[PDB]
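Notes follow the structure.
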Number of protein chains: 2
Amino acid sequence: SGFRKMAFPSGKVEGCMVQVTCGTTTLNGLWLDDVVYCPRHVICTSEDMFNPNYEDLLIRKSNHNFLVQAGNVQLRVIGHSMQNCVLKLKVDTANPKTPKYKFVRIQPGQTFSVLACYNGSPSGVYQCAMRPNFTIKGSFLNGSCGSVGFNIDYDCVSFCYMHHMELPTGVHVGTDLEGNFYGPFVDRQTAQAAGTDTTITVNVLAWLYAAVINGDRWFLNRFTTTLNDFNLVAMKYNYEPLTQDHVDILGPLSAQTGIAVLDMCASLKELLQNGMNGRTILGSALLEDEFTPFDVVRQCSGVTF
Amino acid sequence: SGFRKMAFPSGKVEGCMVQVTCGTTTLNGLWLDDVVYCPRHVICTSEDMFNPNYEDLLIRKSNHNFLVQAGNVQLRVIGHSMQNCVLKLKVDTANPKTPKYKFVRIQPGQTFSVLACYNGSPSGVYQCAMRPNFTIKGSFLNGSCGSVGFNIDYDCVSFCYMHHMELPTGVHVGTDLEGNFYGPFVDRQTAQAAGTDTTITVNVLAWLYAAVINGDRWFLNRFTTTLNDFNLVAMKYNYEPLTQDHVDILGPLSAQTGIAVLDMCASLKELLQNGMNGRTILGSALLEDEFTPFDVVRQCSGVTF
Ligand SMILES: *C(=N)[C@H](C[C@@H]1CCNC1=O)NC(=O)[C@@H]1[C@@H]2[C@H](CN1C(=O)[C@@H](NC(=O)C(F)(F)F)C(C)(C)C)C2(C)C
Ligand SMILES: *C(=N)[C@H](C[C@@H]1CCNC1=O)NC(=O)[C@@H]1[C@@H]2[C@H](CN1C(=O)[C@@H](NC(=O)C(F)(F)F)C(C)(C)C)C2(C)C
């Protein structure tokens, strides 16, 4: 028992982090087989970053302009290219610690772990959600770019995020590992704002099931609701609509606890309309929306990697 | 910017986890150089655990009764002994992934990361505090015993916790790596309860400094207070007394932000007496007490390992 925000073990990703320096700009890179992936703005000077022409900046660079360090070892760059907002540096050494991996593009509402790095070295690991407005609520400082987000499935690391920028509101934006941004953002230092965020309803419901599994049951009420009537209420409180697909992914938790999904929706509806009256759920006074249904099942059943 | 509950990168500890099986009981072990450390109740059957005589149970065991698996490799046990509540199994192979390490005993209020494991394999990592009542608010299931807690300082892993039991209230208790329990607990399945917990005042203050650093400043008031007058108020709200030692460890944050420690205490005192009026600090509606001053400085300055 107990329920914690839990990150994936980071070791498989730690063995892939390197430092990439171009000129005086140093950022983090991801070394998989004989390729280093990193954010393209490693080739920018401070003055270049307001309206960079990355293609032009890259034309002026040769392989040897990129200093790649893996621990105390310099990796020799033997090729380079740009794919959207990522640079790919081919090196003459394959990473012996490369895990089984794939590159995925995740959807809003899905969670992942971030290994925050500086100078190619890990600082810490935490769990995040891709928000419905395509931001993440991270913790990143200057030099963190190239830090990656990932999930693990048994032995396979699915990389889904590479960090690029911070928005004025303290939230973070980045790309998939093919260098395509999540959301309507561009890697230049110009005025950019995220759209209004919304609460990830299916994840709140998952967390209420986690609460039931841990014996925190006070919020269960005696009612049911229709999916339509629930969604009318959720809409007013800036909750995402609950779809049948969401209902289906809640199926395992619903079967395990014997609480129908639409019955949990009735209990959530009451929490939204009436509040919590100074009570907590799993120790929180606010409803939590950064656990997916899969996260809850994994944590409550002890799934390992 | 941004502030998250952050765990240490777990890879150094992942490379030390193994599975230990004795009879039909399987738990996790920590393999450092040529020694595996694990909880002694691996030698218990289900019936033994209500009033085990561990010395007697261990007399009947030979080296070969302990099956140690590191991945797909069986490690040959060549010696065994018991030190308080930990077994030490000498193996004929040194762990090639052993990090630089030490065993420490931490104090209440200090934080650490937990790598939760089952069958010798990692499930996830999260950050915890040793509570003032010597419990931790973890997430652990049957089979998690032998999972460890740790801090990292540059290249050195300080192991401070090994998991043994869950109390009826959903909280967790365990030992240091010399097998001595934190708190007045014993490893037998009998009625045991933790004392009343208390809020870790110096950590709340650290987190309010984190909030200021991130621009969440609304709670700063115009007043100061004496240490004595603060502690009278804290006492009523079940906050630990703030000592001069605590004031001193808050020094770096105080110097960085230019807010005197006793001035932050005046602001905390107002929050305790008046509440938060539906406002949040760093997104939380409750005051957070599981960041130490060192955690805040590390996260806000980008310290790496
Ligand atoms: C790379 N390490 C940093 C990481 C940022 C810095 C503070 N926290 C982070 O996560 N990335 C940048 O500095 C990028 C980089 C130039 C400007 N920039 C920004 O993050 C800026 N943001 C924006 O311009 C905005 F709002 F549009 F997103 C900054 C104002 C410095 C936070 C490039 C090329 C975009
Ligand atoms: C080892 N893997 C488990 C971990 C527990 C099980 C559920 N969550 C956990 O963290 N350890 C145990 O099962 C230990 C083990 C026998 C009994 N036990 C307990 O944790 C029990 N608790 C207590 O007896 C209490 F309250 F005294 F702490 C249990 C009731 C099963 C949770 C031994 C030898 C103590």
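We number chain A the same way Swiss-Prot does; the residues here are 3264-3568, in that order.
The backbone N, Cα and C atoms fix where each Cβ goes, and this holds for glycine too.
Copied over from Swiss-Prot, here are the features:
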type	residues	note
ACT_SITE	A:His3304	active site, for 3CL-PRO activity
ACT_SITE	A:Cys3408	active site, nucleophile
VARIANT	A:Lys3353 to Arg	In strain: Beta/B.1.351
VARIANT	A:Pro3395 to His	In strain: Omicron/BA.1, Omicron/BA.2, Omicron/BA.2.12.1, Omicron/BA.2.75, Omicron/BA.4, Omicron/BA.5, Omicron/BQ.1.1, Omicron/XBB.1.5, Omicron/EG.5.1
VARIANT	A:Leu3468 to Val	In strain: Zeta/P.2
- request: Counting other Cβ atoms within 10 Å, pick out the least crowded of the recorded positions A:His3304, A:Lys3353.
  value: A:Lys3353
Message: Tell me which of the recorded positions A:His3304, A:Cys3408, A:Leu3468 ends up closest to A:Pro3395 (variant position) in space, Cα to Cα.
response: A:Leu3468
Query: If you skip the near sequence neighbours and keep only those at least six away, which residues in the chain come within under 8 angstroms of A:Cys3408 (active site, nucleophile), Cβ to Cβ?
result: A:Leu3290, A:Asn3291, A:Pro3302, A:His3304, A:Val3305, A:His3426, A:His3427, A:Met3428
Message: Can you tell me the CA-to-CA distance separating A:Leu3468 (variant position) and A:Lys3353 (variant position), as a whole number of Å?
response: 45
- line: Counting Cβ atoms within 10 Å of each Cβ, the densest environment among the variant positions A:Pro3395, A:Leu3468 belongs to A:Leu3468
Among A:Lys3353, A:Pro3395, A:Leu3468, the variant positions whose C-beta sits under 6 Å from ligand 1: none
Statement: the residue listed as 'active site, for 3CL-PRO activity' -> DSSP, reduced to three states, gives helix
Statement: In three-state DSSP terms, A:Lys3353 (variant position) is classed as strand
